[PDB]
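**Q** Here it is, the structure, as structure tokens.
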2 protein chains.
Amino acid sequence: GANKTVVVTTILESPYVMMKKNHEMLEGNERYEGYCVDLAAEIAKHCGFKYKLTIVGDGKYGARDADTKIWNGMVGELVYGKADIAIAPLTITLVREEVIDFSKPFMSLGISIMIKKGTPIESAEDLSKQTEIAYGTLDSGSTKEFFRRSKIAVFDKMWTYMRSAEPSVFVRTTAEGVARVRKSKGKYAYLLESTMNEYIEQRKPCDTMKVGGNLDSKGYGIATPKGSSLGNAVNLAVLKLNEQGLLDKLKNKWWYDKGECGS
Amino acid sequence: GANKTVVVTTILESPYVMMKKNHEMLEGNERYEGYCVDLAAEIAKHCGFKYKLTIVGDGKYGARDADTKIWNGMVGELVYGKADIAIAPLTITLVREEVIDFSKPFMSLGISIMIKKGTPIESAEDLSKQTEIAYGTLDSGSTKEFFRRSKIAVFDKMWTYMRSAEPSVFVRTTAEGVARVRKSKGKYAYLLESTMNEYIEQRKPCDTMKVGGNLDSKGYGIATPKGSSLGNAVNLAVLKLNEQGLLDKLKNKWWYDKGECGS
Ligand SMILES: CN1Cc2c(n(C[C@H](N)C(=O)O)c(=O)[nH]c2=O)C1
Ligand SMILES: CN1Cc2c(n(C[C@H](N)C(=O)O)c(=O)[nH]c2=O)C1
Ligand SMILES: [Cl-]
Ligand SMILES: [Cl-]
Ligand SMILES: [Cl-]
Ligand SMILES: [Cl-]
Ligand SMILES: [Li+]
Ligand SMILES: [Li+]
């Protein structure tokens, strides 16, 4: 049959996808800006398709309910045929790979620690050995799941701490985690993807820091329904953009070129 | 039909694959040791296959001759059906991805600069602006091809330099490049994958250094013939090993645990 407009699912999160300040004046894909908006356009240009940016209905990345077996988030939108491609900071994981197709990574990263400047923490081991400085993750997504599923002693100890700590150490959004770091006088540290940590470190009021090595090493991938023909072309596009240096330029544009915390 | 032993192609290069010191006493897969030997065993264990380690006949990674259209190296062994899987420090590239299947990365890396300690170079830009300190790459493989194909001004200038420099700045093997750094009194710098640079930095006589940021960001993948059923299971195995922390442990074992240059 004839070509059809490709339905892209994504999620609103700076600096990946944001409504432009003047979005009310605009329409369609032009309402949005950010790293993933630019990446979507570069992929579509290379592959020769038209597309529509849509925002994932449930605000989630993708997990399977153990009782109902239903997939939520952007993964679910692909699994159930509601979108044709997901272009987002979506971590490549085994359980997701079993149900959807992923490109090779477009961005490499790991779980990391964000502190308020001056907090006496340098590593996950440091966090794990104490409770005065509380620490936690988002309440959904791959960072939380890393701790929940880990069999590594330090990370298992951290998960047991997080489930039992009071008040709750979990946050609903990145903005909430960052605000909690900023407002807690050194008594909250936030575990989050290194990408995001690096972005926030260059935002005013310039009071957060990434510390320590990353806890793991993984990647974000472009996702398509399992077996979709679009997958091959999108994957080749990711590889081409990487080989041309364009992914590095795009990260610099959205993270550093207009950083707010000096040179 | 019945299961058959899987033919693995790999290449002899420390610390990935080496003949054990006592190899003459041994037989079969047990003759070999190293990171990729251990990785092959972990993949086979997870997937439930028996396998035979073989060494790529032509000593190459994989490129296509522009005139004959023939693929060489480990890629060629897969393309032409001489091996079932390649388990090696084989870079995921667009042109290879078009002809073989790749797992998600098992190791992330980039092109990097190796200097003899004390050489006054900190970046690729520094190299590109001068000729007193000669610099080059292997004479085959993805590092050379990065420069040959680059449209980025600094790297294109470096390629033009490398093709025209005398005496030849290219080397046939990693060992030759390292020896040339070590013997050239600061007048040769070697461009090589960061993985390898990091390994050599922890080898006696402890006279080399990795300097500067990496020039690119890519990955090694396990490769199979295009469409081979083995690909899905191998890819899931890579993801599982990564998620369990085993790939990090394996790098530490072969790079750092017995490093020769201090703690
Ligand atoms: C906006 N980012 C920051 C962030 C994200 N995720 C989702 C994850 N990439 C997934 O795919 O589930 C996390 O799990 N931890 C984080 O710190 C998404
Ligand atoms: C043993 N390593 C070191 C090294 C290798 N390669 C081959 C490359 N991974 C490929 O797949 O062509 C390079 O191109 N540059 C290097 O410095 C393999
Ligand atoms: Cl349409
Ligand atoms: Cl917004
Ligand atoms: Cl057999
Ligand atoms: Cl050997
Ligand atoms: Li998949
Ligand atoms: Li491929």
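Residue numbers in this text run from 1 along the chain shown.
How was it done? The header gives X-ray crystallography, 1.0 Å.
Cβ coordinates are placed from backbone N, Cα and C, and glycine is handled just like the others.
Swiss-Prot lists B:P89, B:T91, B:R96, B:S142, B:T143, B:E193 with the feature L-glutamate binding site. Quoted from Swiss-Prot, the note on the mutagenesis of B:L94 to Y (Swiss-Prot position 504) is: Promotes dimerization. Strongly reduced desensitization. Mutagenesis annotation in Swiss-Prot: B:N242 to D (Swiss-Prot position 775), described as Increases rate of desensitization; the structure shown retains the original residue.
Give me the lay of the land around each of these features.
**A** Around the Cβ of B:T143 (L-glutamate binding site), the number of neighbouring Cβ atoms within 10 Å comes to 23.
Under DSSP, B:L94 (mutagenesis position) is assigned to a helix (H, G or I) in the three-state scheme. Non-local neighbourhood of B:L94 (mutagenesis position): empty, since no residue in the same chain at least six residues away has a C-beta under 8 Å from its C-beta.
Under the three-state DSSP scheme, B:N242 (mutagenesis position) falls in the helix class. Taking Cβ-Cβ distances under 8 Å and a sequence separation of 6 or more, the neighbours of B:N242 (mutagenesis position) in its chain are B:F106.
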**Q** Taking CB atoms only, which of the recorded positions B:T91, B:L94, B:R96, B:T143, B:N242 fall under 8 A from chain A?
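**A** Filtering B:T91, B:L94, B:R96, B:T143, B:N242 for a Cβ under 8 Å from chain A leaves B:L94, B:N242.
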**Q** Where does B:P89 (L-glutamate binding site) sit in the DSSP three-state scheme?
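**A** Its secondary structure by DSSP: coil.
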**Q** With H, G and I counted as helix, E and B as strand and the rest as coil, say where DSSP puts B:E193 (L-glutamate binding site).
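**A** Note: B:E193 (L-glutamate binding site) is in a strand by DSSP.
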**Q** What residues, ordered by sequence, lie under 8 A Cβ-to-Cβ from B:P89 (L-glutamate binding site) and sit at least six positions away in the same chain?
**A** B:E13, B:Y16, B:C36, B:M107, B:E193, B:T195, B:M196, B:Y220
**Q** List the other residues in this chain whose Cβ sits within 8 Å of the Cβ centroid of the L-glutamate site residues B:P89, B:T91, B:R96, B:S142, B:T143, B:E193, in sequence order.
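**A** Here the non-site neighbours turn out to be B:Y61, B:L90, B:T93, B:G141, B:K218, B:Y220.
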**Q** Determine the C-alpha span of the L-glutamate site listed in the record, that is the greatest distance between any two of B:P89, B:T91, B:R96, B:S142, B:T143, B:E193, in Å to the nearest whole number.
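**A** The span, Cα to Cα at its widest, is 18 Å.
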**Q** Do you know which of the recorded positions B:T91, B:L94, B:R96, B:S142, B:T143, B:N242 end up with C-beta under 6 Å from ligand 6?
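**A** Cβ < 6 Å from ligand 6: none of the recorded positions.
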